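Contents: one structure, followed by commentary.
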Amino acid sequence: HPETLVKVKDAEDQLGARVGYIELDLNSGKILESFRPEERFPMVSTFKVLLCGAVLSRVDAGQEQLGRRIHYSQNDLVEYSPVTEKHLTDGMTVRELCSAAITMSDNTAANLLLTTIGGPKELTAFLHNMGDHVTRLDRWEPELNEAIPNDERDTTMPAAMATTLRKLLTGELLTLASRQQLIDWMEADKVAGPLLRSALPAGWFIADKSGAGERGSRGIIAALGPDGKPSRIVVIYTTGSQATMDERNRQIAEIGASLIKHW
Ligand SMILES: [K+]
């Protein structure tokens with residue numbers, strides 16, 4: 001509803017920065033509302049859902065096993081690795097790494113998983129192959145969060161990310177087992193509390209993934225709906241703001257409040 005675009009524009013005014021937005025019907029794939037649908041924004045940690053989708057695709061194809069153990073060392077640890085820093089000597093399974101990357105946004109977990117699938121080049125190939133001709137991953141953690149103005153590396157377009165998320169969660173790309181595992185990891189998301197979840201009515205379902213990067217970059221992708229069942233996908237990105245993390249979070253939450261109000 002345009003009343004939600006009012007809030008998106010309010011966010012641009014408050015943040016002094018571009019905000020990209022998509023509200024997509026999960027069933028039909030129809031875009032219900034949008035703002036800067038085809039402009040590029042850094043994906044920041046939201047790319048981790050796409051990463052684990054590629055991992056699950058390989059599991060479906062018999063090229064990977066969720067229970068396979070990956071060993072790593074201090075040489076592999078990058079900043080903010082809450083889970084991987086505790087398992088240096090135990091190693092972690094593919095399943096444990098995806099859980100850490102998505103639910104805890106563990107950065108080393110993401111890099112380890114990227115290596116298993118062939119790196120940014122292969123994630124990009126996977127995306128192009130499933131119909132997303134614009135989303136691209138070029139670097140690894142932490143450089144992929146640089147958000148240099150006008151840089152197309154490691155970016156997506158709101159409309160593309162929305163339709164890609166719909167395909168991964170409800171399309172035929174992944175098996176039913178893998179589709180469900182991916183959304184379950186997203187429903188257990190532990191670090192997106194100040195965003196859409198803060199405006200979600202009691203009883204509603206939400207499976208999401210948020211991210212933050214340099215130069216004010218922030219983003220969230222989500223499947224949400226009433227009665228504990230998802231029925232729409234929401235994608236929100238912003239980059240360039242000099243505002244505090246709390247201010248960026250408040251603006252995103254307000255957009256969420258409005259789309260819930262006009263559902
Ligand atoms: K556009």
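Think of each number as a place in line: the chain as shown, counted from 1.
The way this entry was determined, per its header, is X-ray crystallography, 1.5 Å.
Just so you know, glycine gets a Cβ as well, placed from its N, Cα and C.
Per Swiss-Prot, the features are:
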type	residues	note
ACT_SITE	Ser45	active site, acyl-ester intermediate
ACT_SITE	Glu143	active site, proton acceptor
BINDING	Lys209, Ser210, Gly211	substrate binding site
VARIANT	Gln14 to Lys (Swiss-Prot position 37)	In TEM-2, TEM-3, TEM-8, TEM-16 and TEM-24
VARIANT	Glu79 to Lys (Swiss-Prot position 102)	In TEM-3, TEM-4, TEM-6, TEM-8, TEM-16 and TEM-24
VARIANT	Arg139 to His (Swiss-Prot position 162)	In TEM-6 and TEM-16
VARIANT	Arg139 to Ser (Swiss-Prot position 162)	In TEM-5, TEM-8 and TEM-24
VARIANT	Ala212 to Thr (Swiss-Prot position 235)	In TEM-5 and TEM-24
VARIANT	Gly213 to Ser (Swiss-Prot position 236)	In TEM-3, TEM-4 and TEM-8
VARIANT	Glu214 to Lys (Swiss-Prot position 237)	In TEM-5 and TEM-24
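Recorded features from Swiss-Prot, shown on the structure.
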{"residue": "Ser45", "record": "active site, acyl-ester intermediate", "Cβ neighbours (10 Å)": "30"}
{"residue": "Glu79", "record": "variant position", "Cβ neighbours (10 Å)": "8"}
{"residue": "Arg139", "record": "variant position", "Cβ neighbours (10 Å)": "14"}
{"residue": "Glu143", "record": "active site, proton acceptor", "Cβ neighbours (10 Å)": "12"}
{"residue": "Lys209", "record": "substrate binding site", "Cβ neighbours (10 Å)": "26"}
{"residue": "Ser210", "record": "substrate binding site", "Cβ neighbours (10 Å)": "24"}
{"residue": "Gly211", "record": "substrate binding site", "Cβ neighbours (10 Å)": "23"}
{"residue": "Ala212", "record": "variant position", "Cβ neighbours (10 Å)": "19"}
{"residue": "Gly213", "record": "variant position", "Cβ neighbours (10 Å)": "19"}
{"residue": "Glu214", "record": "variant position", "Cβ neighbours (10 Å)": "14"}
Pairwise Cα distance for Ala212 (variant position)/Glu79 (variant position) [Å, integer]: 14
Count of other CB atoms lying within 10 Å of the CB belonging to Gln14 (variant position): 16
Near-site residues: substrate, ref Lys209, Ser210, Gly211, CB cutoff 8 A to centroid: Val44, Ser45, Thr46, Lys48, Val49, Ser105, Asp189, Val191, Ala192, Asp208, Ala212, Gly219, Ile220, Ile221
Spatially closest candidate among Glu79, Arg139, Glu143, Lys209, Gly213, the listed recorded positions, to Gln14 (variant position) (Cα to Cα): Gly213
Neighbouring recorded positions, C-alpha within 10 angstroms of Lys209 (substrate binding site) - of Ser45, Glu79, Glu143: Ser45
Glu143 (active site, proton acceptor) - helix vs strand vs coil (DSSP): helix
Rounded distance in angstrom between the Cα atoms of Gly211 (substrate binding site) and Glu143 (active site, proton acceptor): 14
